[PDB]
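S.K.: Can you read through this structure? Questions will come right after.
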Amino acid sequence: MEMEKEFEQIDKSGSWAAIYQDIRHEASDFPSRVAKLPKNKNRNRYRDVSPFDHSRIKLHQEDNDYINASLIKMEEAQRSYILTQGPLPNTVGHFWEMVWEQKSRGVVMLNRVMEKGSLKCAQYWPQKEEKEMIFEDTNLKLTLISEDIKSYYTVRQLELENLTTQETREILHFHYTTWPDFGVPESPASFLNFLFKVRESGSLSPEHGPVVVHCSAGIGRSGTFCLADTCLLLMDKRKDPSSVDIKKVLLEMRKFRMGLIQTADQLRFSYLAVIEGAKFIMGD
Ligand SMILES: Oc1noc2ccccc12
């Protein structure tokens, strides 16, 4: 069923809450035993958001290999993403270690450091060229190279140096700065424009490690980003662009990380983004 018609049907009936609860009911449930070990309590921002053991990213150290991050691998679409929480004061070094070890080219950030008057994640990147950051626990150095501030997003060029080997890489920071404190954007135009900027960079392409994507918990706004990307990619690959069932794509993604899409408004916004984005993907 063409999703644009499914969309108008759900909207006229006002059954977004009912669709959403059906997804919650059918979603996968797998063990998260490593996340719940007492030694990892200060490595988790939220007590009810944990990576599944089967799909968690492991840090390459013998000490403690744990980070709140999951590898989402979409077989048909041929895309991988790592979804993670906003770094904590004691996990900033783990975060950049993961970026290094997984060979990521891009970091996508969908929240502000402060929202609703509270801290949603650590200030984990340098704000001035001449004031670089050093992560002593993981032996990395991070330098701001350049900054391009636009109305809806900011792109930063960063240099990440493995102090152990003195290799350096360029990381692109894509920061979406205008998601509202409550609800979802009224139009997806600016979100879609942001997605196409990340795509244009090469950060989502198979010659790099997976893109690292985060918000505060790494399930809501982060979920919306990778669901929309994957759905538009499938609508270009397959011979019938109307085979693409957004609910089935979401349940496939929820086999890799719990809670992707946090509200019935985020589910509706995801539909709107895919429907509006398709009017480029089909030749315009
Ligand atoms: O309709 C379709 N064309 O190509 C496909 C591949 C997978 C699933 C559905 C379809």
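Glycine residues also receive a Cβ, built from the backbone N, Cα and C atoms like all the rest.
Looking at Swiss-Prot, you'll find the mutagenesis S50 to A or D noted as follows: No phosphorylation. Listed in Swiss-Prot is the mutagenesis experiment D181 to A, annotated as follows: Substrate-trapping mutant. The substrate binding site annotation in Swiss-Prot covers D181, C215, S216, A217, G218, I219, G220, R221, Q262. The note that Swiss-Prot attaches to the published mutagenesis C215 to S is: Catalytically inactive mutant; abolishes sulfhydration. Under the heading active site, phosphocysteine intermediate, Swiss-Prot lists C215.
In terms of burial and nearby residues, how do these features look in this structure?
M.R.: Long-range C-beta contacts of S50 (mutagenesis position), restricted to its own chain and to partners at least six residues apart, with a cutoff below 8 Å, comprise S32, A35, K36, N44, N68, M258. Annotation note: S50 (mutagenesis position) sits in a coil segment as assigned by DSSP.
In the three-state DSSP scheme, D181 (mutagenesis position) is classed as coil.
Note: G218 (substrate binding site) has non-local neighbours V49, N68, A69, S70, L83, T84, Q85, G86, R257, i.e. same-chain residues 6+ apart with C-beta under 8 A of its own C-beta.
For the recorded site, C215 (mutagenesis position), the DSSP three-state label reads coil. The C-beta environment of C215 (mutagenesis position), restricted to residues of the same chain at least 6 apart in sequence and closer than 8 Å, consists of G86, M109, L110, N111, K120, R221, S222.
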S.K.: Take the C-alpha atoms of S216 (substrate binding site) and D181 (mutagenesis position) and report the distance between them in angstrom, rounded.
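M.R.: Counting only the Cα atoms, the answer is 12 Å.
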S.K.: Applying a 10 Å Cβ distance cut-off over all chains shown, what neighbour count does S216 (substrate binding site) have?
M.R.: 21
S.K.: At a 10 Å cut-off from the C-beta of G220 (substrate binding site), count the other C-beta atoms across all protein chains.
M.R.: 21
